[PDB]
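The structure under discussion appears below in the form of structure tokens.
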Number of protein chains: 2
Amino acid sequence: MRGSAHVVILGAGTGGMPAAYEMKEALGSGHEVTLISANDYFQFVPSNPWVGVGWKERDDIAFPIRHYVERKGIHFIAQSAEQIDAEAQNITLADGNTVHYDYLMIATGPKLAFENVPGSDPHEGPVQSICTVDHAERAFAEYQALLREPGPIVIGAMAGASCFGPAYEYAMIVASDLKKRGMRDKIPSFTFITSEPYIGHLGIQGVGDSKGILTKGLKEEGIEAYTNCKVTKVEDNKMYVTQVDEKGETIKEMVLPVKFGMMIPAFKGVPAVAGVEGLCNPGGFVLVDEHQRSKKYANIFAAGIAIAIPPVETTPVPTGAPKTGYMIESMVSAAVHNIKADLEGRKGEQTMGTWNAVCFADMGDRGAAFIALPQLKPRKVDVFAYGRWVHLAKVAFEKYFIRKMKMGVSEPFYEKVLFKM
Amino acid sequence: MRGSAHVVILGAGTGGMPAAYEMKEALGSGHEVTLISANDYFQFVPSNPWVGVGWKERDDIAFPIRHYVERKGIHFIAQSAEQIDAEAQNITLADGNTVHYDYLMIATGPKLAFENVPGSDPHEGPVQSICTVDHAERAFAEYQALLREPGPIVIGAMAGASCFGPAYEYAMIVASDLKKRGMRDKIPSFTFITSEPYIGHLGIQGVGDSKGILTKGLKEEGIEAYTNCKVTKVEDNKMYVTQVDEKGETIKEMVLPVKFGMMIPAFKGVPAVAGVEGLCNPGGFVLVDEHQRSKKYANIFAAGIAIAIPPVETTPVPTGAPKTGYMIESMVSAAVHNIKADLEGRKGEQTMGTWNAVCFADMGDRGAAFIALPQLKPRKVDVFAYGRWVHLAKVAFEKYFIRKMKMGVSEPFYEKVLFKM
Ligand SMILES: Cc1cc2nc3c(=O)[nH]c(=O)nc-3n(C[C@H](O)[C@H](O)[C@H](O)COP(=O)(O)OP(=O)(O)OC[C@H]3O[C@@H](n4cnc5c(N)ncnc54)[C@H](O)[C@@H]3O)c2cc1C
Ligand SMILES: Cc1cc2nc3c(=O)[nH]c(=O)nc-3n(C[C@H](O)[C@H](O)[C@H](O)COP(=O)(O)OP(=O)(O)OC[C@H]3O[C@@H](n4cnc5c(N)ncnc54)[C@H](O)[C@@H]3O)c2cc1C
Ligand SMILES: CCCCCCCCCCCCO[C@@H]1O[C@H](CO)[C@@H](O[C@H]2O[C@H](CO)[C@@H](O)[C@H](O)[C@H]2O)[C@H](O)[C@H]1O
Ligand SMILES: CCCCCCCCCCCCO[C@@H]1O[C@H](CO)[C@@H](O[C@H]2O[C@H](CO)[C@@H](O)[C@H](O)[C@H]2O)[C@H](O)[C@H]1O
Ligand SMILES: CCCCCCCCCCC1=C(C)C(=O)C(OC)=C(OC)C1=O
Ligand SMILES: CCCCCCCCCCC1=C(C)C(=O)C(OC)=C(OC)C1=O
Ligand SMILES: [S]
Ligand SMILES: [S]
């Protein structure tokens, strides 16, 4: 309303949950902050591969949201948005109720585009997913069925994927868990299929010696690896794979039987968002300026995987660059600042800062991690690390981030760099 | 004087130069800041290996100090301190004049202890040094004489050394320069001798895969490498080397002829400082608290290589852990803050923060670098990197640091982390 704006945050995920707390903190009791999300629970996404192999339980990485945001003065609606009318500024929910907003911050993350590859939906066949806790639990279940009746395994990333790390993580921990159970030698074949032009490209043209280390890692585990691949369909428990050359011409086709599989799908924008006329690129990603503000609607901001980021490269098989946690938090922070400035006469000048990618993977006793910035080479920082300490660090962050989501955020998150003083 | 303290900074090096500017900045026109140093010029120490092989010139990495500090209100005395009387608070200079101080900040760096190994002084034989620009120029001269009359090369680090990176850097760029000149095959033998218990220990129990990468690096260049070594003497153009086992027992002795050599010496405290009764440990390093204040004299602070840091390990051949730039700058910053607090009633609470080590080495087209913290494993950060970008980064820092030394320091130096916004 006039003088008491209603700010709606769409999606309670890695960007959206912190955004709710930071928004309420920044605005105070004079304005209304409402968080709207498809699920009634928060989940720590980087832990999903471990759930998918059974090293973690849902209850470890997920919790109900309502009480934690409400104790902070934030309204929570556990309902999916089905339609957004940007002209009238009304959101229509699954149940048919509509919610008016003065500002909308979209943090809806990715739509998992299984439709790109007929038969690839985890409910349609043997190729599973570890992108969500619902999918990871399902993947483990299928993993157990593999144990009962051993057969070929196929893990990897689809054409158009942007999130490659989890594919490698999952393959390594599956190989490890097989050994730990003494079942590894019952597997007919273990294949790694990726849309990357080479092993360890990671959608970022490689980082440190990611290529040499991931290549040798897969070999060590007796995992056969193919690059420049796209899966055309999954059918009759078989994966149909087409491999191209640098010029995108077929150098071979393969038909791989799968008893158990997991392929990272391409990400698109969610339908309710993609469906807003003139808001998104053809992929369904919100077109924003450096201040995180929609280029079409002044009262619409966006953050996280939901936003569009121009490609810097064009690979033989389409691939994308990942949008990761540190950059997402900078996006959120910028959006909150600029919305507040809008509510106070100023035009917020805050930006996301320099593009970067940061990823951690835990293999059990030790981990791998990388930092790359900015996007194009030669970089200012281009590092890949492996060791027991990386494992200890992922463990620590998960427990920290989760506690933070229950307690509140009133400061710049990554003051985590207090381990210097 | 009363109400207008005289603050003396001893040593215009990596810690001492910034300390002068930061001290004057912090204190203002009400107090007197005097910088006293053995040489009339500043030198960028990490560039010395390159001078030693002729890839850089003195004029590139060194400049006269007087004008730059004086334009800032700082007094400069280009004279070595020979005696410090801590009771009377008088410094006696080489010329015999004495300077009274109310506060003394010691930043005198290392004494290069060539005396530990008879015949090792660069002026006494074939084993040279790249620790100072005077020594690096001399080393290059000897390098040219090697070119005219090829013979065995020996590079490495002595017992008690704490600065291992430069040894590896120097060996690699010597090997490279030999190739570039087409002289590499005229060398009878190229040996690497170190006091480290293994290749890439670096005085820090290794960092990332420093071991595997430095080992393979030396092999690639046909450099034969021996660890757990100490040099007992240099004599008749021969290096007498004793190699021990884990229990410090001799497993072999070697006599190596040297036409051209470079060994990093052990560091001790400088005589004028070590000579202050009750100030130093037996090595000549100033015993300080967490606030950088002498444990014996309240008006004496210290920073940089000059301070004592307890060992965390005890290797078969004595070795030390390096004191590097980021930590040194934190020491300086802490000292300046706490002296100012002293001049204003408060007890300064500022500390150096977490122990860390950071080193960059440039091989020509690409570089190697590491970050380790804290001192003991498992660490919070333990990373080793290599690439063209590391080279570009060392180049950039040298030019930045040098400009900063000419222009002044009024802020926390490493706001260099502005490459994020
Ligand atoms: C398996 C995996 C591992 C990863 N590991 C790392 C890592 O180690 N480090 C790192 O920095 N990044 C990692 N990422 C990348 C990244 O950070 C995450 O994907 C992160 O959760 C994305 O943040 P987000 O807020 O943009 O999307 P999300 O976290 O997916 O949140 C989006 C949310 O909005 C909701 N939603 C969607 N549509 C609607 C609708 N119509 N109405 C209401 N709500 C809706 C969702 O249900 C959800 O809560 C990983 C990603 C995956 C898939
Ligand atoms: C070859 C080499 C390469 C290195 N590379 C790196 C690197 O890449 N990164 C990193 O973080 N560190 C590096 N270091 C380690 C370190 O940072 C440096 O040694 C640094 O210069 C030390 O700072 P300092 O102020 O303690 O000593 P110094 O820089 O040596 O300054 C000490 C000073 O005080 C003076 N002095 C000594 N005695 C007296 C006296 N009696 N009276 C008056 N003045 C006196 C000196 O002449 C000198 O100016 C390197 C060191 C060496 C030797
Ligand atoms: C999170 C980013 C995305 C990546 C996710 C996928 C992770 C895949 C894991 C592959 C690693 C397996 O291979 C592993 O590589 C490391 C690094 O060279 C080796 O480890 C080597 O370097 C490390 C430090 O970096 C040393 O501590 C070690 O002593 C040395 O042998 C291991 O000997 C090898 O077992
Ligand atoms: C500054 C810290 C102290 C150390 C100073 C001494 C430096 C010594 C240099 C030795 C490096 C030589 O060996 C070199 O190692 C790197 C890293 O594995 C290899 O490079 C490998 O990893 C890098 C990234 O990390 C990739 O860009 C590269 O494609 C890959 O091959 C090179 O193929 C090899 O030539
Ligand atoms: C962009 C410049 C470097 C950023 C600093 C990275 C280190 C601080 C925490 C990083 C981090 C960790 C440890 C981590 O485990 C993790 O996985 C959940 C991340 O993703 C959100 C992280 O961003
Ligand atoms: C302790 C935690 C990490 C510190 C941040 C390191 C990166 C910023 C500059 C580092 C640096 C560079 C690049 C460098 O080239 C260099 O050599 C002269 C150093 O020594 C003084 C450095 O400290
Ligand atoms: S990734
Ligand atoms: S070093």
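Just so you know, the numbers here start at 1 and follow the chain as drawn.
Backbone N, Cα and C define each Cβ position, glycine as well.
As written in Swiss-Prot, here are the features:
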| type | residues | note |
| --- | --- | --- |
| BINDING | A:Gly11, A:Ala12, A:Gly13, A:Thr14, A:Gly15, A:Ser37, A:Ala38, A:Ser80, A:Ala81, A:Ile305, A:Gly325, A:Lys394 | FAD binding site |
| MUTAGEN | A:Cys131 to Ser (Swiss-Prot position 128) | No effect on FAD reduction. Abolishes activity with decylubiquinone |
| MUTAGEN | A:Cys131 to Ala (Swiss-Prot position 128) | No effect on FAD reduction. Strongly reduced activity with decylubiquinone |
| ACT_SITE | A:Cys163 | active site, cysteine persulfide intermediate |
| MUTAGEN | A:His201 to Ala (Swiss-Prot position 198) | No effect on FAD reduction. Reduced activity with decylubiquinone |
| MUTAGEN | A:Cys359 to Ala (Swiss-Prot position 356) | Complete loss of enzyme activity. Abolishes enzyme FAD reduction. Abolishes activity with decylubiquinone |
| ACT_SITE | A:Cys359 | active site, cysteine persulfide intermediate |
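Positions of Swiss-Prot features highlighted on the structure.
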| residue | record | Cβ neighbours (10 Å) |
| --- | --- | --- |
| A:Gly11 | FAD binding site | 29 |
| A:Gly13 | FAD binding site | 22 |
| A:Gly15 | FAD binding site | 29 |
| A:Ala38 | FAD binding site | 17 |
| A:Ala81 | FAD binding site | 25 |
| A:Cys131 | mutagenesis position | 23 |
| A:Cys163 | active site, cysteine persulfide intermediate | 23 |
| A:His201 | mutagenesis position | 21 |
| A:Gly325 | FAD binding site | 20 |
| A:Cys359 | mutagenesis position | 24 |
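With A:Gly11, A:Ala12, A:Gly13, A:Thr14, A:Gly15, A:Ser37, A:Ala38, A:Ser80, A:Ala81, A:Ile305, A:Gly325, A:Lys394 listed as the residues that bind FAD, the site has a largest C-alpha separation of 33 Å. With respect to A:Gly11 (FAD binding site), the closest of these recorded positions in Cα terms is A:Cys163, chosen from A:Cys163, A:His201, A:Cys359. Cα of A:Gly13 (FAD binding site) to Cα of A:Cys163 (active site, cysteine persulfide intermediate): a distance of 16 Å. Spatially, by CA atoms, the recorded positions A:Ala38, A:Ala81, A:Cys131, A:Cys163, A:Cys359 include one closest to A:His201 (mutagenesis position), and that is A:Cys163. Taking A:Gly11, A:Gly15, A:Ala38, A:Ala81, A:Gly325, A:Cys359 as the candidate recorded positions, the subset whose CB lies under 6 angstroms from any atom of ligand 7 consists of A:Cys359. For A:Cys163 (active site, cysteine persulfide intermediate) paired with A:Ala81 (FAD binding site), the C-alpha to C-alpha distance reads 25 Å. Residues from the recorded positions list (A:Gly11, A:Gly15, A:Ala38, A:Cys131, A:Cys163, A:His201) with a C-beta closer than 6 Å to any atom of ligand 6: none. Highlighted here are the recorded positions (A:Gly11, A:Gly13, A:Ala81, A:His201, A:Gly325) whose C-beta falls below 6 Å from ligand 1: A:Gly11, A:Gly13, A:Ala81, A:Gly325, in sequence order. Within 10 Å of A:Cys359 (mutagenesis position), judged by CA to CA distance, lie the following binding-site residues from the set A:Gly15, A:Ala38, A:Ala81, A:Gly325: A:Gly325. Taking the Cα atom of each, A:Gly325 (FAD binding site) and A:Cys131 (mutagenesis position) are about 15 angstrom apart. Filtering A:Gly13, A:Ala38, A:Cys131, A:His201, A:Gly325 by Cβ distance to ligand 3 (under 6 A) retains none of these recorded positions. Between the CA atoms of A:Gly15 (FAD binding site) and A:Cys131 (mutagenesis position) there is a gap of 16 Å, rounded to the nearest whole number. In the three-state DSSP scheme, A:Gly325 (FAD binding site) is classed as helix.
Distance between Cα atoms for A:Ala38 (FAD binding site) and A:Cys131 (mutagenesis position): 15 Å, as a whole number. With a cut-off of under 6 Å between the Cβ and any atom of ligand 5, the binding-site residues A:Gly11, A:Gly13, A:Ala81, A:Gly325 reduce to A:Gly325. On a Cα basis, A:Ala81 (FAD binding site) lies 21 Å away from A:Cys131 (mutagenesis position).
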